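Okay, so here's the structure we're looking at.
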Amino acid sequence: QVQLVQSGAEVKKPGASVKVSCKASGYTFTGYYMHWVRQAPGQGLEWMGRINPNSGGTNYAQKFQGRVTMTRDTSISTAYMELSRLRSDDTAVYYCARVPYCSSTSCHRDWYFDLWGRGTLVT
Amino acid sequence: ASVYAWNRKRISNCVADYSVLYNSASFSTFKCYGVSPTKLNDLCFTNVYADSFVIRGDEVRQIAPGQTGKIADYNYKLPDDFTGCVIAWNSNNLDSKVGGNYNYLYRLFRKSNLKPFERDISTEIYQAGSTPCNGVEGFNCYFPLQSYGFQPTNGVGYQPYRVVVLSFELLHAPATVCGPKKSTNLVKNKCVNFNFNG
Amino acid sequence: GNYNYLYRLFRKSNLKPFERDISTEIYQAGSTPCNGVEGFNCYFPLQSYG
Amino acid sequence: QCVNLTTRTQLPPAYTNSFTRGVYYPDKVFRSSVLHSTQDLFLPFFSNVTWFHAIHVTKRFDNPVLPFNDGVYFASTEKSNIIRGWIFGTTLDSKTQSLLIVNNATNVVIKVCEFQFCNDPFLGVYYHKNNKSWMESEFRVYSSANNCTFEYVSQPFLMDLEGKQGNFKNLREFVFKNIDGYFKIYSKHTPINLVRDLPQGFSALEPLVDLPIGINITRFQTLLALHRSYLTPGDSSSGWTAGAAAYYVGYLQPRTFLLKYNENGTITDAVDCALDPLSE
Amino acid sequence: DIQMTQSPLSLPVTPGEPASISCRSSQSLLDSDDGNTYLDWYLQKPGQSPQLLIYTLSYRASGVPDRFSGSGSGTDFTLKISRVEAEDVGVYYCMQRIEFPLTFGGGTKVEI
Ligand SMILES: *[C@@H]1O[C@H](CO)[C@@H](O)[C@H](O)[C@H]1NC(C)=O
Ligand SMILES: *[C@@H]1O[C@H](CO)[C@@H](O)[C@H](O)[C@H]1NC(C)=O
Ligand SMILES: *[C@@H]1O[C@H](CO)[C@@H](O)[C@H](O)[C@H]1NC(C)=O
Ligand SMILES: *[C@@H]1O[C@H](CO)[C@@H](O)[C@H](O)[C@H]1NC(C)=O
């Protein structure tokens, strides 16, 4: 069965860093980029970045760079996102999001997002 | 090897065969081009090379001289006039892994075909639109390599198949990779024809 | 393509002059007598032009 | 750059008589009590060959590129076995595929690997005594730039080590030819003890071995053994000693010959058909 | 990055009936390079990260909510809703991935 299951609880009061993770199931891990998204009590959906897992390459949204990085283990078919510091209001339903590699050449339809993902209230 | 980085191991000055193909490791699946396999107890070549890799199993139809299916044409374009034979046997039990052995790779694409016996391990994000790609990782440019999905759940075509394309050739330098000549008893007193090694 | 035009691809040996071997023998292209099973190493003896 | 050697502005070549040595078996064929004639590249009779020497003892040595002018003759008496083989090719660099023959103490060893032969090529032996009996040093026959096509490994032609003179006990004598992709070698090991003069008399070399090759061999040089100690003329490459390494070199000319075979089937007499009208 | 104004703030569709959500945007989602748009709609589910609504500003998702349909070009996002089930209470999103970094839209909620 296709799924991508997150790390469980993280809960602490602010100022420490965090690493959050999400492990695939069913699908070839290299057959998808993982992307990471989060809830905001305002806007809801907010995007942080993408891993090309097979390359390890990454790109990131301007808001986050200094804190953020994200990385993977392809041999463990599992993805990581890591943040230097969480605020109380950086508590969110964080999502690992699934994004297929370019099975369509020119990839635009490949860049539909499997934003089903899974969310976790990392706190 | 991963076919994108395919090995080209030389074989040299030793007895070549195809009879061994019927013993403890008999091929699942196999092809020849331009030569009958029966002659591989007879002929001799200057050089032979094990062009050694794994494929997605359906590439048994692709890996042919003249056949121009793009993945081969980006990972190992055989010479389109080559004469010879190829191991390509199923290896699902071996090379597929439960979580999946996502470490056998192919170039998905390049700016051109490979030439015969070319190997390309350029690894920058391939341009397909404009401007230097600089990690754009999905619009003008895309990372050109992808792993095979080798898992027991794979349908047979998707399963791994283990490959040695056998390049072999002759030059001004004399042949030495030669098939085994046969042998017969030392009959005496009878009048016989003979071949004492020429 | 015109896949209705054919040739014998395999034989045990070359023809003599003006033979016409229309026999549909499954060619034993290896070990084991093929016994009509037409499996691997046991090929339908003609092949088409393109 | 490989570190420059020393004492190498040569003196002129020692013009000297072949004494008709260098007969060798042309074929695989058993013949006996019979006479037969053939033609090949041969060392001609009374040829004006030359004698060559690492005459350090005086105080000089030499082994630069000599041209393989389409066939080479070699002779040396053992005398502490300073020579440990030869190298061949044409460019003698890692920019054409190139050939090593070395008589290592482990083995006679052959490789064809596009060696970056050093301009100052040698095999070293050094008194740093990493084992109790001094037997090795850093090689620097070559720098390690390589592309490979062949190896072969064989029993060593090993005798005791020192970079100094020795006795005339056996003549190791050899001939080298490429038969257009077949580098064929001939040998003999004749027991002789005398002064420097290459011997009179008679013998023939047997065909030691052949390697199929592709390389257009046109140039070559000898592996001298160079021995290092703290009296020798400097450090590293400048550390060496080599006795006299006295040896002979000559060339093989296309010439017709007559040969004779005894009841055993050895070569036993020969004629160079162009020496003299009588011989002719 | 492209701003992605969604209208209304809340689709007040009393169910059954058809409806539309709109999202005007400032900047391009015509893929005149490759044809189509790089443009999709997404709907965040009650308790779950979004199911894709519509590919390419028009053709439906593999989830078959044929109660929904879409169209547009350039910078028009039009969402049109041919039928409403009471479960369609939810937050509907335009978003851009024609360029990287991404942006999510302002959301439109659904209710009676
Ligand atoms: C080689 O592999 C085959 C499987 O095709 C196996 O049956 C055979 O025993 C193997 N032999 C050895 C000892 O590697
Ligand atoms: C003999 O050979 C030496 C060395 O090559 C040379 O110097 C000499 O002139 C030659 N003389 C003749 C004519 O034999
Ligand atoms: C020799 O090696 C170099 C570096 O591996 C390679 O570029 C060159 O093509 C090689 N030549 C051959 C054919 O051996
Ligand atoms: C040649 O044959 C004779 C007679 O058998 C024998 O005495 C002699 O030793 C032989 N020499 C060689 C080289 O074997």
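By Swiss-Prot numbering, chain C shows 447-496, in order.
If you're wondering, the header gives electron microscopy, 5.1 Å.
A Cβ is built for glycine as well, from the same backbone N, Cα and C atoms used for every other residue.
Here is what Swiss-Prot records for this protein:
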type	residues	note
VARIANT	C:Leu452 to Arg	In strain: Delta/B.1.617.2, Epsilon/B.1.427/B.1.429, Kappa/B.1.617.1, Lambda/C.37, 19B/501Y, Omicron/BA.4, Omicron/BA.5, Omicron/BQ.1.1; Contributes to cellular immunity evasion and increases infectivity
VARIANT	C:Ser477 to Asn	In strain: 20A.EU2, Iota/B.1.526, Omicron/BA.1, Omicron/BA.2, Omicron/BA.2.12.1, Omicron/BA.2.75, Omicron/BA.4, Omicron/BA.5, Omicron/BQ.1.1, Omicron/XBB.1.5, Omicron/EG.5.1
MUTAGEN	C:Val483 to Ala	Increased resistance to neutralizing antibodies
MUTAGEN	C:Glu484 to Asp	Increased replication in human TMEM106B overexpressing cells
VARIANT	C:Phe486 to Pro	In strain: Omicron/XBB.1.5, Omicron/EG.5.1
VARIANT	C:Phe486 to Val	In strain: Omicron/BA.4, Omicron/BA.5, Omicron/BQ.1.1
MUTAGEN	C:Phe490 to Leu	Increased resistance to neutralizing antibodies and human covalescent sera neutralization
MUTAGEN	C:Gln493 to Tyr	Reduced host ACE2-binding affinity in vitro
VARIANT	C:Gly496 to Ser	In strain: Omicron/BA.1
Proximity to chain A among recorded positions C:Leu452, C:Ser477, C:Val483, C:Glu484, C:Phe486, where any Cβ pair is under 8 Å: none
Spatially closest candidate among C:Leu452, C:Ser477, C:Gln493, C:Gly496, the listed recorded positions, to C:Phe486 (variant position) (Cα to Cα): C:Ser477
In sequence order, the recorded positions (C:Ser477, C:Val483, C:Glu484, C:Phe490) whose C-alpha falls within 10 A of C:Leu452 (variant position): none
Count of other CB atoms lying within 10 Å of the CB belonging to C:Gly496 (variant position): 6
Length of the line joining the Cα atoms of C:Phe490 (mutagenesis position) and C:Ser477 (variant position), in Å: 16
Alpha-carbon spacing, C:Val483 (mutagenesis position) to C:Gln493 (mutagenesis position), which is rounded to whole Å: 18
Local Cβ density at C:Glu484 (mutagenesis position) - other Cβ atoms counted within 10 Å: 11
Of all listed recorded positions, namely C:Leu452, C:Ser477, C:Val483, C:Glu484, C:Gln493, C:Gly496, those lying near chain B with CB under 8 A: C:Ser477
Rounded inter-Cα distance in Å - C:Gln493 (mutagenesis position), C:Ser477 (variant position): 22
Secondary structure at C:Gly496 (variant position), reduced by DSSP to three states: coil
Around the Cβ of C:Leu452 (variant position), the count of other Cβ atoms that are within 10 Å: 11
C:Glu484 (mutagenesis position) versus C:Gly496 (variant position) - Cα distance in angstrom: 23
Cα separation, C:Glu484 (mutagenesis position) to C:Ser477 (variant position) (Å, whole number): 13
Packing count at C:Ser477 (variant position) (other Cβ atoms within 10 Å of its Cβ): 10
Other CB atoms within 10 A, centred on C:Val483 (mutagenesis position): 11
